[PDB]
2 protein chains.
Amino acid sequence: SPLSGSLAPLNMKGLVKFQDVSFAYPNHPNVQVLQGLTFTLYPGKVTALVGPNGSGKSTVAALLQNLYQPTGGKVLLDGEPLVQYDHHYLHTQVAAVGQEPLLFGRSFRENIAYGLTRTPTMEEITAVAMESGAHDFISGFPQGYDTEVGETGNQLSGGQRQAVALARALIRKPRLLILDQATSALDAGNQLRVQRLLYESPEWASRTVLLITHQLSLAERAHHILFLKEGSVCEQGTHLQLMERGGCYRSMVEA
Amino acid sequence: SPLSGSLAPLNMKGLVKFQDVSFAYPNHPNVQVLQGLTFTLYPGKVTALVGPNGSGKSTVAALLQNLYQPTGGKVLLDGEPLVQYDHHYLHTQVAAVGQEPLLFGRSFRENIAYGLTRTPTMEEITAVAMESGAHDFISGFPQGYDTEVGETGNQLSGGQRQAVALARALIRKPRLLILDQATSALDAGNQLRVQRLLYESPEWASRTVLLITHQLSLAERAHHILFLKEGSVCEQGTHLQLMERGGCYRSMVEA
Ligand SMILES: Nc1ncnc2c1ncn2[C@@H]1O[C@H](COP(=O)(O)OP(=O)(O)OP(=O)(O)O)[C@@H](O)[C@H]1O
Ligand SMILES: Nc1ncnc2c1ncn2[C@@H]1O[C@H](COP(=O)(O)OP(=O)(O)OP(=O)(O)O)[C@@H](O)[C@H]1O
Ligand SMILES: [Mg+2]
Ligand SMILES: [Mg+2]
């Protein structure tokens, strides 16, 4: 293992390549989850990852954060195996959002800013919270952003939780953003604003975004769509292209 | 409160009325969540409940199970205040599904059959699992339906968990079924199958269904739609009716 965790380049393009990737979970090694899995995530694109329940979408998200390593094949980040990047470095360059709980006992400000090397200003905190749809509800609390998450049993609403978790990932400005059904709890207005940010803002134009979703309307807007079935990409392309093909994606839109 | 918890009738139509309902959570009593809230849920209808983040949709679901009581106004079930029904009786007649975890250390069969008065046959267990999309993956395990949930750290996929939780609610055959964003984790095929069950099957035809969702395509199919804003129903009717109305729902659809 001499090259393991050795890389932390100052510049990172965020070009991701899965190359003939297979995977089974270490503690369940005799059930194949990903197999012959090959795709490229290009910076400047939002790539949507879609497919049936259990097809392997969240597993792909896990491998992209080096939470696990491929059992076969290669996961490359700018041409180098992901395992050769420093643990803390990958944390700074790759941010993933799912449906996880917030950090109880810490403030909303802390929750948004958690894990940063720098201390963002309140202007910066408020700016990102306005994008995710978290600013209005936080500003309605008597202690504002200094309000404690989980205070006196208040669990927040699902979409409110999601808006805070999104702001946390957004303010990090990662080279690779992974949204694992991170907007399914957001309302129409909030979902629309987050999408505008990713598709229109200058800062996201150079970054790599993976959008995992069962929502057709989000998939339809992506620059590229990967259809994952039984741990492999059986078809891919734009919405229009996949509709012409009349395969699994078309059948998903029809259903 | 001599009438509190006293009712347990054999015949339950499932007609639900909120009448001028207000609510604040007991530990946060000075933040109003629901206010001037009036609607009816009729048996034989799927009623969709839609609205922005934090509008009070899950709170309504909680009040429908008598997990909390209204601070003002009335929650009637077949004309009688909900507080007047026996705690266990309501458990048998009202089932709610959300994104909650499964029961770890119990089998899949146990998870589906949990809390039932009777012991369902395997034909009955597999039938419901087939409707929710759980049968195929469960049937792939070496001990099948007798496989332990959470075995050796396997937490399943999000959609797989949701399919199990759905099967548990469906097999109870409650008079009132509450789906709190219970199908957003399900793939297209599974979502469609569940909808066919609710809209087409004879058993669900006499039952009351509340479908809480941010997915417009699901709302559009509903027999009635409630648009919740700031804890109050500001408009309601069919999709076509609300589209002709030209208010908040139409704006959401066109957004
Ligand atoms: N246990 C609680 N204690 C105090 N306040 C709560 C609690 N649960 C929810 N709330 C608050 O009540 C309001 C309504 O929340 P609810 O979860 O009902 O909204 P919702 O319409 O389901 O939201 P979303 O669409 O984001 O899921 C929110 O402002 C929320 O923070
Ligand atoms: N920690 C784990 N250990 C063992 N197996 C797992 C683990 N997590 C997921 N799996 C299995 O791997 C397969 C892929 O799961 P994954 O969560 O990647 O699918 P998904 O495409 O995101 O599913 P969904 O659309 O249902 O959310 C499933 O069969 C699942 O049960
Ligand atoms: Mg998943
Ligand atoms: Mg909710």
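Residues 465-719, in that order, are what chain B shows, numbered as in Swiss-Prot.
If you check the header, you will see the structure was determined by X-ray crystallography, 2.0 Å.
Quick reminder: no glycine exception, Cβ is built from N, Cα and C everywhere.
In three-state terms derived from DSSP, B:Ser522 (Mg(2+) binding site) belongs to a helical segment. Within 10 Å of the C-beta of B:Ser522 (Mg(2+) binding site) there are 21 other C-beta atoms, taking all protein chains into account. Swiss-Prot lists B:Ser522 with the feature Mg(2+) binding site.
With a 10 A radius on its CB, B:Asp651 (mutagenesis position) counts 20 other CB atoms from all the protein chains. Quoted from Swiss-Prot for the published mutagenesis B:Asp651 to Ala or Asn: Decreases ATP-driven nucleotide binding domain (NBD) dimerization.
For the pair B:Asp651 (mutagenesis position) and B:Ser522 (Mg(2+) binding site), the Cα-Cα distance reads 22 Å.
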